[PDB]
Amino acid sequence: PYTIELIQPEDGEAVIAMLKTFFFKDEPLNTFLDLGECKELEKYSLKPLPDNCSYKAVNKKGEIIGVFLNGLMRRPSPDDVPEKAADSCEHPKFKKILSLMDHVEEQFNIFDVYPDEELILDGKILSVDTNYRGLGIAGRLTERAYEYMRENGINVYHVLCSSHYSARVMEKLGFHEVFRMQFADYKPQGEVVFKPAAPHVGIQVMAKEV
Ligand SMILES: CC(C)(COP(=O)(O)OP(=O)(O)OC[C@H]1O[C@@H](n2cnc3c(N)ncnc32)[C@H](O)[C@@H]1OP(=O)(O)O)[C@@H](O)C(=O)NCCC(=O)NCCS
Ligand SMILES: CC(=O)NCCc1ccc(O)c(O)c1
């Protein structure tokens, strides 16, 4: 028995404590790199919260057992100056992750897929406590966002998935792939950076039109 609730500003520390226990250690790229202490990822995770569309799953004792942190993304302005997230990151391991994200955005712009959309919901951080996995919590977190989308006239939910394993979860929820890149093909300086286990395959950007 659990609730799905809007994450409030007072929840920041608890959200970070939960992510440090799970996501920081068990998201596939983080585990592959052994991310360790990473204040930059704490900062990254806290950033979308004031957009008021991030959700927590909370058990009957009041403990956070899952989160889906979402932020609004806006179509780049006609005079946009594209910036690399990796350029402002001092943590070498997290820099590799941000560089991968920058590379994906350089190759694929979600706003090209949906020329009429000005605002798209971006699912940034999805994590569920191990003891509560396989119960559909990811789905219930995701579907709470549909409510926000309806309330605000947002049609598209965009979610970068870091493994085929998590892309499959989004597929079950009615998302479809819009871009993919194998880890074996990600060679920004001529060499492979990420070599996690074979079943992960690579990143898949997933989207749903709600
Ligand atoms: C991805 C993640 C959020 C899924 O959350 P979830 O609430 O367990 O999602 P689901 O209940 O839909 O379970 C997904 C699948 O995990 C498998 N599963 C079943 N029981 C499980 C358990 N005890 N533990 C782990 N996985 C289990 C099943 O294949 C299940 O699919 P199915 O129920 O449709 O057969 C979770 O695995 C997680 O936190 N992973 C690590 C962080 C991460 O990679 N986040 C996503 C980055 S894009
Ligand atoms: C929807 C989601 O949780 N995508 C994960 C993307 C991501 C974010 C932060 C990381 O440190 C990382 O390795 C991967």
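To match Swiss-Prot, the residue numbers of chain A are left as they are there, and the shown ones run 56-265.
According to its header, the structure was obtained by X-ray crystallography, 1.3 Å.
Quick reminder: no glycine exception, Cβ is built from N, Cα and C everywhere.
Features of the protein shown, as given by Swiss-Prot:
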type	residues	note
BINDING	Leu181, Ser182, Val183, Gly189, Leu190, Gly191, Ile192, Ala193	acetyl-CoA binding site
DOMAIN	181-254	domain 'N-acetyltransferase'
MUTAGEN	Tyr99 to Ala	Reduces catalytic activity
MUTAGEN	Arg188 to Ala	Reduces catalytic activity
MUTAGEN	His213 to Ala	Does not affect catalytic activity
MUTAGEN	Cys216 to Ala	Does not affect catalytic activity
MUTAGEN	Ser217 to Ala	Reduces catalytic activity towards tryptamine
MUTAGEN	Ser221 to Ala	Reduces catalytic activity towards tryptamine
MUTAGEN	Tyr241 to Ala	No effect on the catalytic activity towards tryptamine
MUTAGEN	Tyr241 to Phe	No effect on the catalytic activity towards tryptamine
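Under 8 Å, Cβ to Cβ, and six or more positions away along its own chain, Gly189 (acetyl-CoA binding site) finds no residue. Residues within less than 8 Å, Cβ to Cβ, of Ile192 (acetyl-CoA binding site) and separated from it by at least 6 positions along the same chain comprise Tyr57, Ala112, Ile120, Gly121, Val183.
DSSP assigns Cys216 (mutagenesis position) to a strand in the three-state reduction.
Comparing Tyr99 (mutagenesis position) with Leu181 (acetyl-CoA binding site), their Cα atoms are 13 Å apart once rounded. Sequence-distant contacts (6 or more apart, same chain, Cβ under 8 Å) of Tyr241 (mutagenesis position) comprise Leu155, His158, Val247, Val248, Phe249, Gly257.
Sitting within 8 Å of the Cβ centre of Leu181, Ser182, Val183, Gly189, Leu190, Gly191, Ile192, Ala193, and not among those site residues for acetyl-CoA, are the Cβ atoms of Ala112, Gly121, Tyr187, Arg188, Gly194, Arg195, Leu196, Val224. In space, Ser221 is the closest of the mutagenesis positions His213, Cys216, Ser217, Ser221 to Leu190 (acetyl-CoA binding site), judged by Cα positions. Ligand 1 lies under 6 Å from the Cβ of the following recorded positions, listed in sequence order from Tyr99, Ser182, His213: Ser182. According to DSSP, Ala193 (acetyl-CoA binding site) sits within a helical segment. Less than 6 Å separates the Cβ from ligand 2 in the case of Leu181, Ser217, drawn from the recorded positions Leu181, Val183, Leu190, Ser217 in sequence order. In this structure the alpha carbons, written CA, of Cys216 (mutagenesis position) and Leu181 (acetyl-CoA binding site) are 9 Å apart. Look at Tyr241 (mutagenesis position): DSSP puts it in coil. Local packing around the Cβ, expressed as the count of other Cβ atoms within 10 angstroms, is greatest for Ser182 among the recorded positions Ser182, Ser221.
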